[PDB]
Amino acid sequence: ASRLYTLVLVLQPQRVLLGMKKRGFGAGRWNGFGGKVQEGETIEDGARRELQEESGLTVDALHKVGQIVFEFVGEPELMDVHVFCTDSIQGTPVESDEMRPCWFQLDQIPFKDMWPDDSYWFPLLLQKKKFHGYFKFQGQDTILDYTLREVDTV
Ligand SMILES: Cc1ccc(-c2nc(=O)[nH]c3ccccc23)cc1
């Protein structure tokens, strides 16, 4: 019982782009760009589509960097999040009613205002590692348990 989602991090040598979500799921936190994958669409094509919808940016080549499964206690459906990176984009980030993009220097990543799992896997993303994770949450602020392992193949 899992549902597919994407998450894309625009990661350049000295800075990363995050978006502050203004409403709906994740509102009030910084995160990368993503969403649900459609019927008949590949995961990677979903990732590309959602980056455009949410940031204004056009990506060509996406690189796989992780898979993370999220469980909320009491909720039947698991989120199966496929995480991607890119360093090369076209366009300028767009602020919309849904999202406010900003660049962050890599020593100023706003962990306190991100989902709390990110403290665990973002350091791996920054060192170009790939990973499989599982995080069990109670509500949106507490991690009850987790596993996280580096992998060679996502
Ligand atoms: C589309 C989409 C929405 C939310 C997330 C998401 N990102 C994180 O960094 N941590 C989480 C923790 C629990 C549930 C979701 C998340 C990813 C993708």
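Here chain A follows Swiss-Prot, giving residues 3-156 in order.
Cβ coordinates are placed from backbone N, Cα and C, and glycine is handled just like the others.
Taking Cβ-Cβ distances under 8 Å and a sequence gap of 6 or more within the same chain, the neighbours of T8 (O(6)-methyl-dGMP binding site) are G36, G37, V39, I45, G48, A49, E52, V83, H84, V85, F86. If you look up Swiss-Prot, you'll see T8, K23, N33, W117, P118, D119, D120 marked as O(6)-methyl-dGMP binding site.
Under the three-state DSSP scheme, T8 (O(6)-methyl-dGMP binding site) falls in the strand class. According to Swiss-Prot, the 8-oxo-dGMP binding site annotation covers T8, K23, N33, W117, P118, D119, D120, on the basis of experimental evidence.
Summarising the annotation, Swiss-Prot assigns 8-oxo-ATP binding site to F27, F35, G36, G37, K38, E52, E56, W117, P118, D119, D120 and lists experimental evidence as the type of evidence. Counting only same-chain residues at least 6 apart in sequence, those with a Cβ under 8 Å from the Cβ of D119 (O(6)-methyl-dGMP binding site) are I70, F72, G135, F137, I145, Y148.
Among the features that Swiss-Prot reports, Mg(2+) 1 binding site is placed at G36, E56, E100. The number of other Cβ atoms within 10 Å of the Cβ belonging to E56 (mutagenesis position), over all protein chains shown, comes to 22.
For the published mutagenesis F27 to A, Swiss-Prot gives the following note: Reduces 2-oxo-dATPase and 8-oxo-dGTPase activities. Neighbour count (other Cβ atoms within 10 Å of the Cβ, all protein chains): 9 for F27 (mutagenesis position). In the three-state DSSP classification, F27 (mutagenesis position) falls within coil.
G37 (mutagenesis position) counts 18 other C-beta atoms within 10 Å of its own C-beta, drawing on all protein chains shown. Among the mutagenesis results in Swiss-Prot, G37 to F has the note: Loss of activity. The residue drawn here is the original one.
Looking at Swiss-Prot, you'll find the mutagenesis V39 to E noted as follows: Loss of activity.
Here the residue is the original one, while Swiss-Prot reports the published mutagenesis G42 to I with the comment Reduces activity by 60%. Counting every protein chain shown, the Cβ of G42 (mutagenesis position) has 6 other Cβ atoms within 10 Å.
The DSSP secondary structure for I45 (mutagenesis position) is helix. For the mutagenesis result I45 to K, the note given in Swiss-Prot is Loss of activity.
One mutagenesis experiment named in Swiss-Prot is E56 to A, and its note says Loss of ability to prevent DNA damage. Expected to cause loss of enzyme activity.
Experimental mutagenesis is annotated in Swiss-Prot for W117 to A, with the remark: Greatly reduces or abolishes 2-oxo-dATPase and 8-oxo-dGTPase activities. Of all Cβ atoms in the protein chains displayed, 17 besides its own lie within 10 Å of the Cβ of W117 (mutagenesis position). In the three-state DSSP assignment, the secondary structure recorded for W117 (mutagenesis position) is coil.
One mutagenesis experiment named in Swiss-Prot is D120 to A or N, and its note says Mildly decreased 2-oxo-dATPase activity, nearly abolishes 8-oxo-dGTPase activity. Remark: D120 (mutagenesis position) has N33, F113 as non-local neighbours, by Cβ distance under 8 Å and separation of at least 6 in sequence.
The local packing around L150 (mutagenesis position), expressed as other Cβ atoms within 10 Å of its Cβ over all shown chains, amounts to 15. One mutagenesis experiment named in Swiss-Prot is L150 to A, and its note says Reduces 2-oxo-dATPase and 8-oxo-dGTPase activities and increases thermolability.
Listed in Swiss-Prot as a mutagenesis experiment, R151 to A is described as follows: Reduces 2-oxo-dATPase and 8-oxo-dGTPase activities and increases thermolability. Shown in sequence order, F133, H134, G135 are the residues of the chain, 6+ apart in sequence, with a C-beta less than 8 angstroms from the C-beta of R151 (mutagenesis position).
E152 (mutagenesis position) carries a strand DSSP state (E or B). As a published mutagenesis entry, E152 to A appears in Swiss-Prot alongside the note: Reduces 2-oxo-dATPase and 8-oxo-dGTPase activities and increases thermolability.
In Swiss-Prot, the entry for mutagenesis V156 to A states: Slightly reduces 2-oxo-dATPase and 8-oxo-dGTPase activities and increases thermolability. The structure shown retains the original residue. Non-local contacts of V156 (mutagenesis position) by the CB criterion (under 8 A, 6+ apart in sequence, same chain) comprise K66, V67, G68, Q69, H84, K132, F133, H134.
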Minimum Cα separation from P118 (O(6)-methyl-dGMP binding site), reported as the residue among recorded positions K38, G42, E100, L150, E152 that achieves it: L150
Spatial separation of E56 (mutagenesis position) from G42 (mutagenesis position) - C-alpha basis, Å: 21
Recorded positions: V39, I45, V83 - member with fewest neighbouring CB atoms within 10 Å: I45
Neighbourhood of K23 (O(6)-methyl-dGMP binding site), C-beta criterion under 8 angstroms, separation at least six: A29, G30, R31, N33, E100, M101
